[PDB]
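Asks: Have a look at the structure that comes next, please.
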Amino acid sequence: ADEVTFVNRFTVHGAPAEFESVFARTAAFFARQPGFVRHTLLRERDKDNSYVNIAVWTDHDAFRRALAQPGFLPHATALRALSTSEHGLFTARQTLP
Amino acid sequence: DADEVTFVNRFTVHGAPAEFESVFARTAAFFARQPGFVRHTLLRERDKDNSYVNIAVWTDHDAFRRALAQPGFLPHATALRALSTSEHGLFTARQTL
Ligand SMILES: [Cl-]
């Protein structure tokens, strides 16, 4: 299978510190799932309420098994309370180096 | 500031995706010769032919800006403008695992 990259754009409606806490707990959850490779949370420079998360998984099935975990639900609910999300699943076509 | 910057550029490709990808490879190689270039990833949305995201990391904003100001960037920018629409943002990494 090929690696998949999940890209999630967040518009944060409450306090960014609270969002980062909730996000940190979400990321720790995913980080102990089989097939998790890496993640980066990015904050937009000219804004205070704009974030993008990039998460890499070994394959599509590992990503969906993680998302299907009942243990994700509290994290999904908390994130939904604090933010509007637009997400997509991608594959990498070029990487340099 | 002196913070590492991550440039996120979302593209809708209206010409041939193969031509878009080829132009991008040459664009990335140009950037790879620029001081302060860290890494480049071109992502394609799964089961869309026409939706891409470039993630480009630079040691700081000034190194990025200077790269975009080089005369050598112009042919690449010109080719991308012929083939795609795009929306960009500049970000700083907040969390990583
Ligand atoms: Cl990442």
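In chain B, numbers come from Swiss-Prot; the residues present are 10-106, in order.
Placed from the backbone N, Cα and C atoms, the Cβ positions cover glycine too.
Feature list, courtesy of Swiss-Prot:
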type	residues	note
MUTAGEN	B:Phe29 to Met	Oxygenase activity comparable to the wild-type; when associated with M-40 and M-89
MUTAGEN	B:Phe40 to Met	Oxygenase activity comparable to the wild-type; when associated with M-29 and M-89
MUTAGEN	B:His49 to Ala	Moderate decrease of catalytic efficiency
MUTAGEN	B:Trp67 to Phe	Loss of monooxygenase activity
MUTAGEN	B:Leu89 to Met	Oxygenase activity comparable to the wild-type; when associated with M-29 and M-40
MUTAGEN	B:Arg90 to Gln	Moderate decrease of catalytic efficiency
Asks: Helix, strand or coil at B:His49 (mutagenesis position), per DSSP?
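Replies: In the DSSP reduction, B:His49 (mutagenesis position) maps to strand.
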Asks: Other than its own, how many Cβ atoms are within 10 Å of the Cβ belonging to B:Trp67 (mutagenesis position)?
Replies: 23
Asks: Within a 10 Å radius around the Cβ, which one of these mutagenesis positions has the most neighbouring Cβ atoms: B:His49, B:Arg90?
Replies: B:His49
Asks: If you run the three-state DSSP split on B:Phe29 (mutagenesis position), which class comes out?
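Replies: In the DSSP reduction, B:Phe29 (mutagenesis position) maps to helix.
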Asks: Given mutagenesis positions B:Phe29, B:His49, B:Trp67, B:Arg90, which are under 8 Å from chain A when comparing Cβ atoms?
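Replies: Filtering B:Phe29, B:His49, B:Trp67, B:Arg90 for a Cβ under 8 Å from chain A leaves B:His49.
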Asks: Measuring CA to CA, name the entry from the mutagenesis positions B:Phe29, B:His49, B:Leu89 that ends up nearest B:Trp67 (mutagenesis position).
Replies: B:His49
Asks: Cα-Cα, whole number of Å: B:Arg90 (mutagenesis position) versus B:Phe29 (mutagenesis position)?
Replies: 10
Asks: Is it possible to get the count of other C-beta atoms within 10 angstroms of the C-beta of B:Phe40 (mutagenesis position)?
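Replies: Result for B:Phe40 (mutagenesis position): 24 other Cβ atoms within 10 Å.
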Asks: List only the single closest residue to B:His49 (mutagenesis position), chosen from the mutagenesis positions B:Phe29, B:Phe40, B:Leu89 by CA-CA distance.
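Replies: Looking at Cα distances from B:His49 (mutagenesis position), the smallest one goes to B:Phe40.
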Asks: Looking only at DSSP and grouping its letters into three states, which state does B:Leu89 (mutagenesis position) belong to?
Replies: helix
Asks: Far apart in sequence but close in space: which same-chain residues, 6 or more away, have a Cβ under 8 Å from B:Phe29 (mutagenesis position)?
Replies: B:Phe20, B:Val22, B:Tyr61, B:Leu89, B:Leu92, B:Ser93
